[PDB]
Amino acid sequence: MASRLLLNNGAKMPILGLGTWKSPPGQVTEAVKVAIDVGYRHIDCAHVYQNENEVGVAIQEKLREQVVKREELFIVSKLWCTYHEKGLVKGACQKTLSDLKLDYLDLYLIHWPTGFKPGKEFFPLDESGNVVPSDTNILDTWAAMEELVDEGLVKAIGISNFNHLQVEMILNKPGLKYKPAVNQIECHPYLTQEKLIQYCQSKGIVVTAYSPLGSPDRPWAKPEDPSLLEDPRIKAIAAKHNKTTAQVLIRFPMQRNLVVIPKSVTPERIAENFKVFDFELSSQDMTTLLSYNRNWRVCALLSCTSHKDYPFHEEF
Ligand SMILES: NC(=O)c1ccc[n+]([C@@H]2O[C@H](COP(=O)([O-])OP(=O)(O)OC[C@H]3O[C@@H](n4cnc5c(N)ncnc54)[C@H](OP(=O)(O)O)[C@@H]3O)[C@@H](O)[C@H]2O)c1
Ligand SMILES: O=C(O)COc1cc(F)ccc1C(=O)NCc1nc2c(F)c(F)cc(F)c2s1
C-alpha cells in the first residue's frame, strides 16, 4: 500500500512515524538517527515531551550527513495547553522550531482542546488538585494557528484529542480559513474509535492513531492493566502471518487508512516496527481485531475532567 497519505493542504504525510513521548533525552537522539537510517521520514514530537532539543540534534546530523533532504522529512509538533491564548501561540511555535532547529514544521497540532492557565507549570493545579483552566476558547486558538500558516512557520495545522462535537465547532467556525488536516487520537484494538474515525474521514480529515501498542511504558500504567502485546488472541494472528504482535498492531491501523506513530528507543524494535509493508491482514483478521474493543482508554487525566472542554465525556 502507498507509504504516504494525501492531506487537504496537498502535502503527503508518511503513514508510519516514530513517536517520542517518554523517550529519554539521552537516548532519543540515537533512536531518531537509527529511525532515519532505517527509513522513517515522519517524527512525532511535542514541547511537553521535554526532549525536542535532542530530537533536533538527530535531525540536523542526518541532514548534514546527507542521509535525507529536509523536504523528504515530515516533522510534527504540538501546542501545549498553557499556550492557548492568542498572543502566546506564535512564541510557543517558535520555541519548538528553535529546539528542533528547523525553519518550518510540516504539521502543528493543538495538543489538547483544553486551555490551561499560562505559566511555567505544564499542569497548573489549584489547592484541590483540579487543573486551573484559562478562559480561552478553541475557536480563538484556531485563528492563531491559522496565522502560523500565513506566516510560513508551519505547512499544515491540525488537532489532537478532539471529540466529534469539538471538530464540528472548528468546521463551523465563522471565517474558517484552513480546515484541520489531521486529528491525532488514541487508537488500538481495545479502543477502536469506529464512530470518531468514520466522522473525521467523512470530513476529509486524516486520523493519526497514537499509543498503537497500548503505551505499556505510560507512567500511570498499573501492574495488571490490559496488555495488548500479550493478548493471546492477537499473538495467534501474528503467528499465522509469521510477524510479531507489534507488527500486527502497527499494520492494523494502516489498513484502516490511518497514520500510526509507534514509539521506541530500542534500535531492534525501531527496525522491526518499520517492516510492516510486506504483509497484509485479511478482512476477516481486521473485523476480528475490531471485535476486541473494550472502550479502554489509556490516555486521560482525572485532574482535567472538570475542564469545560474535557473531550471524553461525549460518546465520541
Ligand atoms: N497527541 C497526544 O495526546 C498523544 C498521546 C499519547 C501518545 N502520543 C504519541 O504517540 C506515540 C506512541 O504512543 P505511546 O508512546 O503512548 O506508546 P506505544 O507506541 O503504544 O508503546 C510504546 C511502548 O512499546 C514498546 N515497543 C515498541 N516497539 C515494540 C516492539 N516492536 N515490541 C515490543 N515492545 C515495543 C516501547 O519500548 P521501548 O521504547 O523501550 O523500545 C514502549 O514501552 C508517542 O511516543 C507520541 O509521539 C500522542
Ligand atoms: O499528552 C500526551 O501527548 C501524552 O501524555 C503526557 C505527556 C507529557 F509529557 C506529560 C503528561 C501527559 C499526560 O498526563 N497525558 C494524559 C492527559 N490527559 C489529558 C486530558 F484528559 C485533558 F483533558 C487535557 C490534557 F492536557 C491531558 S494530558
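Each position is counted from 1, following the chain as shown.
Just so you know, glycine gets a Cβ as well, placed from its N, Cα and C.
Over in Swiss-Prot, the protein carries these features:
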ACT_SITE  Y49  active site, proton donor
BINDING   10-19, 211-273  NADP(+) binding site
BINDING   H111  substrate binding site
MUTAGEN   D44 to N  Reduced glyceraldehyde oxidoreductase activity
MUTAGEN   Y49 to F  Complete loss of glyceraldehyde oxidoreductase activity
MUTAGEN   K78 to M  Reduced glyceraldehyde oxidoreductase activity
MUTAGEN   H111 to N  Reduced glyceraldehyde oxidoreductase activity
Candidates near ligand 1 among the recorded positions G10, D44, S211, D231, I261, judged by a Cβ under 6 angstroms: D44, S211, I261
Candidates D44, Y49, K78, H111 (mutagenesis positions) - the one closest to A221 (NADP(+) binding site) by CA: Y49
Candidates near ligand 2 among the recorded positions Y49, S211, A221, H241, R251, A271, judged by a Cβ under 6 angstroms: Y49
Spatial neighbours, same chain, of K78 (mutagenesis position) - Cβ under 8 Å, 6+ residues apart: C45, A46, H47, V48, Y108, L109, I110, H111, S160
Site with most surrounding Cβ atoms, counting all protein chains shown within 10 Å, from the recorded positions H111, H241, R251: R251
Cβ neighbour count (within 10 Å, all chains shown) around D231 (NADP(+) binding site): 18
For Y49 (mutagenesis position): intrachain residues, at least 6 apart, with Cβ closer than 8 Å: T20, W21, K22, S23
Separation of alpha carbons, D44 (mutagenesis position) and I261 (NADP(+) binding site) (Å): 7
Three-state secondary structure, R251 (NADP(+) binding site) (per DSSP): helix
Spatially closest candidate among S211, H241, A271, the listed binding-site residues, to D44 (mutagenesis position) (Cα to Cα): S211
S211 (NADP(+) binding site), number of other Cβ atoms within 10 Å: 22
Where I261 (NADP(+) binding site) sits in the secondary structure, as DSSP reduces it to three classes: coil
Reduced DSSP assignment, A271 (NADP(+) binding site): helix
